[PDB]
Protein chains: 6
Amino acid sequence: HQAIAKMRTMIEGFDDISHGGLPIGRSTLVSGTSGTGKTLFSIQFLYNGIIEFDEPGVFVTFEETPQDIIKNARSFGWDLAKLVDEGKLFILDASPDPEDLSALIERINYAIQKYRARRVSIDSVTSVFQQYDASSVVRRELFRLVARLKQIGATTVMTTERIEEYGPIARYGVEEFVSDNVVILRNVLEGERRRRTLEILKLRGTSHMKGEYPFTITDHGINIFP
Amino acid sequence: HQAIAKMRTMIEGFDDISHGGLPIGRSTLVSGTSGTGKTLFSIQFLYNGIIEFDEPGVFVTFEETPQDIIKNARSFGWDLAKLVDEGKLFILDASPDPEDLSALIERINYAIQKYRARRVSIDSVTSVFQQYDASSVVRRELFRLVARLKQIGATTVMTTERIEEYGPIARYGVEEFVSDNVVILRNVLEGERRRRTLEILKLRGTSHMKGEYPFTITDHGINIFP
Amino acid sequence: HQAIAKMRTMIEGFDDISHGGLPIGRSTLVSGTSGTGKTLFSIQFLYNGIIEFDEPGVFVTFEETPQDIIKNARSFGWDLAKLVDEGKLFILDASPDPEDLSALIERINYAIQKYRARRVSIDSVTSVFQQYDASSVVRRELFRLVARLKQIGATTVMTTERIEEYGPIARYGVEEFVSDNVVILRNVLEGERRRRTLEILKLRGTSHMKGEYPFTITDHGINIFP
Amino acid sequence: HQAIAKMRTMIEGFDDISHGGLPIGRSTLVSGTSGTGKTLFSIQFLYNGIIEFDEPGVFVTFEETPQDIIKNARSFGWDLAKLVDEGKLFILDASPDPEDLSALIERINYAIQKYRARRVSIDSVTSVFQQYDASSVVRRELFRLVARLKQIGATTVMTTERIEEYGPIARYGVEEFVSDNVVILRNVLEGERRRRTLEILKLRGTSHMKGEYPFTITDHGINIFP
Amino acid sequence: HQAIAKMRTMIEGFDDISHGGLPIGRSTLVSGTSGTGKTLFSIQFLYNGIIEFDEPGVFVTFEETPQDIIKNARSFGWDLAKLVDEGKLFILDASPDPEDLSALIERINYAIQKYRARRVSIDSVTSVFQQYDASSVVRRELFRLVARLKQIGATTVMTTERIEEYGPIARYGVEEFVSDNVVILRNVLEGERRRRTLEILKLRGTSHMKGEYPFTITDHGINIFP
Amino acid sequence: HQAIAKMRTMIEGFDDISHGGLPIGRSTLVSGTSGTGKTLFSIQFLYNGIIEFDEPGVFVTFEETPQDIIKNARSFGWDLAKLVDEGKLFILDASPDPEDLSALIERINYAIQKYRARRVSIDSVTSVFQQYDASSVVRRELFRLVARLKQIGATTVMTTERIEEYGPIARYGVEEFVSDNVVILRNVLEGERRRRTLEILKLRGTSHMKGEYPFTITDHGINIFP
Ligand SMILES: Nc1ncnc2c1ncn2[C@@H]1O[C@H](COP(=O)(O)OP(=O)(O)OP(=O)(O)O)[C@@H](O)[C@H]1O
Ligand SMILES: Nc1ncnc2c1ncn2[C@@H]1O[C@H](COP(=O)(O)OP(=O)(O)OP(=O)(O)O)[C@@H](O)[C@H]1O
Ligand SMILES: Nc1ncnc2c1ncn2[C@@H]1O[C@H](COP(=O)(O)OP(=O)(O)OP(=O)(O)O)[C@@H](O)[C@H]1O
Ligand SMILES: Nc1ncnc2c1ncn2[C@@H]1O[C@H](COP(=O)(O)OP(=O)(O)OP(=O)(O)O)[C@@H](O)[C@H]1O
Ligand SMILES: Nc1ncnc2c1ncn2[C@@H]1O[C@H](COP(=O)(O)OP(=O)(O)OP(=O)(O)O)[C@@H](O)[C@H]1O
Ligand SMILES: Nc1ncnc2c1ncn2[C@@H]1O[C@H](COP(=O)(O)OP(=O)(O)OP(=O)(O)O)[C@@H](O)[C@H]1O
Ligand SMILES: [Mg+2]
Ligand SMILES: [Mg+2]
Ligand SMILES: [Mg+2]
Ligand SMILES: [Mg+2]
Ligand SMILES: [Mg+2]
Ligand SMILES: [Mg+2]
């Protein structure tokens, strides 16, 4: 009878195929090749949550400056600068200076406590994982991060990159099993045309729709057809 | 004339294709990609045994907290919290703290002696095996664990993860031969749709039905069509 | 005119496709994936020889206890316990304790001398070969073992495991050429059904039938259609 | 409403499929196998910019002498020697003598300051990256270079080589995600004929046309059909 | 006008597709998977030469005892024991004892001088090459052996083993280019049937027929259809 | 208007598909599997140049003795011995004795100065590159050699070997980009028949015909159909 509570991500059509959206408190992995729409997915999730439910979020990035994210959001019509100025949204800078996972998670926890945020998105933890070559270390650190996020209680959307359209759901192959949920974004080539597909392969402890559902990126956001 | 005794797992339709279910006292491997239904298979096996035959079980987990397992079971309608409180079911915690195989097998044996349990399920021994990179060490440790479980006399269902839908029956390729039985769970993609299949490739010392039999995961459990 | 003498293995239909069965005194390799019927093939060879020609055999195992082999044989109706008690069959234990190739071959020779056996079967020498990673060491040890078995004069059936259904005839790719004969057991999947095939690719110094011949495992043994 | 400003590259038909050309200030990756037209693409970009918008450019090369580039351009009818003499175009020599990324970026910045150039093209940074085998070092150095170029404010077109026509968008697989934009040049073989295709897979923060658009290299330049 | 002199191998039909047989004095490589007919090819070459042209030969073996070769030849009807006793044929033993390339080539040269032999066959030099893992060492040693054989003046048929039916013409991929000639023996599986094919891919300095020509192994020898 | 000057190679039909032949002064790579016709291509290029334009050439070889090259040429009807005796052609010996790139290039330069030769062919630089395993060292040495040859001013035809018919244009994958031009020789198998194809994938700074053009090796030379 009782089921895991879910929070609506307000993405057009995604809540229908997820049967209520992302579970509350669980860390959701999103994997896709370059140009699939991972960062846009996380940004749209955060912005829709902020606008609709008035729930502040914290966006963590490792390979983009906050100004670039603000410009990309302004391209769609999203004014993230106003949200950041008002304190309703916070963007964490962790990129290396062009000139320790404990520190990063401590900073994320401090941001959560200060801004009272209940949504978290990560641009890429693969950049952090590139420090350690061994897959055992990758699994250990990913599990530690997911456990810390579950203890904090924020709904995470960690996005990682994958090399092949069909095959491993990560660069290492271990990130598929550690994360509570995994969502696959595919950008395949068929007949000299690229068609975008969105598929959910697992949602632990709750039902979902299975298979590839096409989604088109428009000027307003991601439009998914259930 | 004489055959190996079998215990019914009470999974809908699985006993028909297994010709009596899992053999008694032998360790059964279950391999499947992410989202195939391995942990659900082991949990349903334990819970059906507990409810029907009143045989206590011990569930060993390495990547999930017991609370998460309880919530996932409650999603299906299974009240594992009551069973744990009554002492009829015990869940062993071996996950690393986010802050030696001899010890683990000793603890499992102690749990078996204390709770008088005759069924054992393992969430993932691959997490333990990730410590040792060499496949020889993996084979040695897996054989030691299987031999210890056979000496104890509990019916084990060890579940391990595999990378490719078609190919090795383990991440290493050695776990197919060491384990007494192997069961393959496949989640293939065909025509933008995912169809789940269940296949048994070997049951040493007893007959079985061979080939892919589709199984659908419903709110009550795993429904397999023989 | 003169040809290599052959001994009948009494397996249903195999003697027709082998043109007289295994050659006398030569070590025959049998390679197949998990669940193909390698151990059953060797056990049926030994038991049929013992029952028909009254020739004692020695079965060497590395990953199974003798009790498990006895139970598996009793499943088919073969009472190996009586044969072991009468001294007509001997099973050698070489598995590692869960708590040097010279020693193993010396023990096999001693068993041959004591029991006057003229048939030998090996469950898996791949378990021994896993100690040495280099393929040169594998080839050297395999050649030494085959030469020792030829000097002893017993008809060996060494069974090794292979990973892919189509491809190398061993985990290393060197065991195909060192062994005097090689027999391929295949368990392929086609249209969600598994069909078993038996093929002989070489029999040095004698003719044979070439190609895949289906064989079905029944409660009495292996039934092969020539 | 507001979008990222774009500068026209004046390549025939490319501005139609890019929806305004390359974004201003962002580093665009161009990946293609040998003989696809990467160096010709960068040279045509620079020369068209210089002729039309009177914007000086700086071409950085690592595997070709400036004389070879001048001869190749003269083949098409482009007189780069006059532009270099007049100071409107500068070619940077970084090739190893046949007899430190900080120095290279410092020299590029000095050239930008001296010649007041607002367009930059790179023949191959893969030659520099070949010094470091690890992909983490490649990602770090590529990100540092892209960040420095963004801080300078010049519109870069970095071209890197790829091995397979279908597969990774770089020799390492990491250069697809670090770069702000990626453009794929393909030279495929079908029916004993080679057909050239141009495809853009991502343009962060702006829309584009997706899919393979054939382009033919003529004596005047690259002719692309939108 | 002038061409490289050739010696007939007297194999049924092979001289037609080779346009005169193997060139005189050049070392011919023969590569094929297990069970293709490499050792039989070399033995038939030597025996046909001895019987027809009365030219003594020297057979060098590394993985078979001379007695096994004699028995295998007697299977076809070839009495190599009489030839060895009469001194018209010599078999060199180089296999490791089950209890330095300079020495081997010195022994081969001594055998050539003593028996006045003008034909040489090698069972497998891959067994020797397995000592050195690096492909550069393999190429160097193979070139040294071929140069020594050319200086001696004997017509060599070196046979090496290959793993895949389609792909490299050697286990290393370097033996295709060093050897003066290469002949490919294929044992492919198509529709559950094995069909044997013989193909010559290069004969330096002379013409040949190209493509796969089926050959069947009969009780008298190799029967090839040109 | 102005284009790169070209010299006719006088190969039947190749000048039509190359639009004037090889460029003057640039080093042309020729890659093909064993038995494709690389050495024959270089020898025919040199001999046709010598006979028609009276331009002396220098042939550099690493795996063949000059006598073998002379015999192979005499097979086609080419009397290279007379040319070598007259001093119109010089063959450089660099093969290792069966009993430093600076030295080799110095010797080639000395030969060019002594014989006033304006054409150079190389049998295989891959033999030299096998000393260094790393691909960075291979690229560096290949670039140094090509730069030295460009400074000398001789028209080079460097031939290297490739493993797969379809795939990398070299054993390492780096030789495709360093060389000024690359020509692919393919010997494919289709329907048990081998058909030879010649394709040019790039000619920097000049136009060419693209695609696979069949070429047949006859007793007089290479006959290519444009
Ligand atoms: N305003 C827009 N309208 C339409 N499509 C857009 C718009 N802005 C961006 N896109 C699309 O975004 C895609 C990729 O941008 P995005 O921000 O999603 O990167 P990404 O795939 O997450 O990147 P990475 O792989 O580097 O992490 C492009 O293919 C482009 O078509
Ligand atoms: N109540 C439910 N109704 C239907 N399907 C469910 C339900 N709960 C879970 N599932 C299914 O369970 C699948 C995976 O959950 P499960 O607990 O079996 O994980 P798993 O495959 O064992 O995980 P892992 O690979 O991480 O070990 C999902 O694809 C989802 O569809
Ligand atoms: N009594 C029986 N009747 C029918 N089939 C049986 C019987 N006993 C065993 N089998 C078959 O035996 C097969 C595998 O058992 P077997 O003893 O041959 O193992 P194996 O393939 O040699 O093992 P491994 O790969 O671990 O060495 C199973 O697929 C099962 O169908
Ligand atoms: N004048 C021309 N007319 C037509 N095609 C030309 C002309 N000049 C060059 N090309 C074409 O240029 C192609 C490759 O030259 P280019 O300068 O683009 O090299 P590239 O692909 O960038 O090189 P690399 O992979 O080494 O970096 C050739 O296939 C050739 O057909
Ligand atoms: N008398 C015979 N009649 C027919 N076929 C025979 C006869 N003797 C041997 N063969 C064939 O020889 C084949 C292999 O034997 P052979 O001596 O050619 O080995 P090989 O392929 O050279 O061995 P390896 O790969 O170990 O070097 C078998 O497939 C068998 O069919
Ligand atoms: N007189 C000839 N007539 C016809 N074909 C010939 C003649 N001489 C040689 N050949 C052909 O030459 C081909 C290979 O010889 P070639 O000298 O071209 O070697 P290659 O491919 O350059 O060698 P490698 O790969 O070892 O460098 C053979 O397939 C053969 O058919
Ligand atoms: Mg991103
Ligand atoms: Mg699990
Ligand atoms: Mg076995
Ligand atoms: Mg270039
Ligand atoms: Mg042999
Ligand atoms: Mg050559």
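In chain C, numbers come from Swiss-Prot; the residues present are 15-113, 122-248, in order.
Every residue, even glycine, has its Cβ placed from backbone N, Cα and C.
Annotated in Swiss-Prot:
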| type | residues | note |
| --- | --- | --- |
| MUTAGEN | C:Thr42 to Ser | Extends the period of the circadian rhythm to 28 hours in reconstituted KaiABC complex. Decreased endogenous ATPase |
| BINDING | C:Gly49, C:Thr50, C:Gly51, C:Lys52, C:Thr53, C:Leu54, C:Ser89, C:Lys224, C:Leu225, C:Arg226, C:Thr228, C:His230, C:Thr240, C:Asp241 | ATP 1 binding site |
| BINDING | C:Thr53 | Mg(2+) 1 binding site |
| ACT_SITE | C:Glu77 | active site, proton acceptor in CI (KaiC 1) |
| MUTAGEN | C:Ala87 to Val | In kaiC1; shortens the period of the circadian rhythm to 22 hours |
| MUTAGEN | C:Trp92 to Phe | Increases photoperiod in presence of KaiA and KaiB |
| MUTAGEN | C:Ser157 to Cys | In kaiC2; extends the period of the circadian rhythm to 29 hours. Lower CI ATPase activity, clock slows down |
| MUTAGEN | C:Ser157 to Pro | Shortens the period of the circadian rhythm to 21 hours in reconstituted KaiABC complex. Increased endogenous ATPase. Higher CI ATPase activity, clock speeds up |
| MUTAGEN | C:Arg215 to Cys | In kaiC3; shortens the period of the circadian rhythm to 16 hours and decreases the interaction with KaiA |
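In the three-state DSSP scheme, C:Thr228 (ATP 1 binding site) is classed as coil. Flanking an unmodelled run of 8 residues are C:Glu113 and C:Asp122, whose Cα atoms lie 19 Å from one another. For C:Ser157 (mutagenesis position) paired with C:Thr53 (ATP 1 binding site), the C-alpha to C-alpha distance reads 24 Å. Of all the binding-site residues given, namely C:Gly51, C:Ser89, C:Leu225, those whose Cα is no farther than the 10 Å limit from the Cα of C:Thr42 (mutagenesis position) are C:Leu225.
With C:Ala87 (mutagenesis position) as the anchor, the candidate recorded positions are C:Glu77, C:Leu225, C:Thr228, C:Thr240, and the one with the nearest CA is C:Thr240. Here the recorded positions are C:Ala87, C:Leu225, and the one whose Cβ sees the fewest other Cβ atoms within 10 Å is C:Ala87. Every protein chain considered, the tally of other Cβ atoms within 10 Å of the Cβ of C:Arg215 (mutagenesis position) stands at 11. Following the DSSP three-state reduction, the secondary structure of C:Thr240 (ATP 1 binding site) is coil. Cβ crowding, taken as the number of other Cβ atoms within 10 Å, peaks at C:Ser157 among the recorded positions C:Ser157, C:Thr240. Here C:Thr240 (ATP 1 binding site) is compared against the recorded positions C:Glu77, C:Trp92, C:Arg215, and the shortest C-alpha distance is to C:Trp92. C:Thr42 (mutagenesis position) falls within a strand when secondary structure is assigned with DSSP.
For C:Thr42 (mutagenesis position), the number of other Cβ atoms no farther than 10 Å from its own Cβ, over all displayed protein chains, is 24. Sequence-distant neighbours of C:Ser89 (ATP 1 binding site) (same chain, six or more apart, CB under 8 Å from its CB) are absent. Comparing the binding-site residues C:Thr53, C:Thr228 on other C-beta atoms within 10 angstroms of each C-beta gives the minimum for C:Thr228. The 6 Å Cβ screen around ligand 11 retains nothing from the recorded positions C:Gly51, C:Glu77, C:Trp92, C:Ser157, C:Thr228. Counting only same-chain residues six or more apart in sequence, the Cβ atoms lying under 8 angstroms from the Cβ of C:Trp92 (mutagenesis position) belong to C:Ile57, C:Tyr61.
Among the recorded positions C:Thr42, C:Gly51, C:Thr53, C:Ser89, C:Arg215, C:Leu225, the residues whose Cβ sits under 6 Å from any atom of ligand 9 are C:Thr53.
Closeness to chain E is evaluated for the recorded positions C:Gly49, C:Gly51, C:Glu77, C:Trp92, C:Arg215, C:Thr240 by Cβ distance, with values under 8 Å counted; no residue is counted. On the backbone, the CA of C:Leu225 (ATP 1 binding site) and the CA of C:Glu77 (active site, proton acceptor in CI (KaiC 1)) stand 28 Å apart. Chain B comes within the C-beta cut-off of under 8 angstroms for the following of the recorded positions C:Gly49, C:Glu77, C:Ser89, C:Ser157, C:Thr228: C:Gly49, C:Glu77, C:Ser89. Note on proximity: of the recorded positions C:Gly51, C:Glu77, C:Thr228, the one nearest C:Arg215 (mutagenesis position) is C:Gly51, by Cα distance. DSSP assigns C:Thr53 (ATP 1 binding site) to a helical segment in the three-state reduction.
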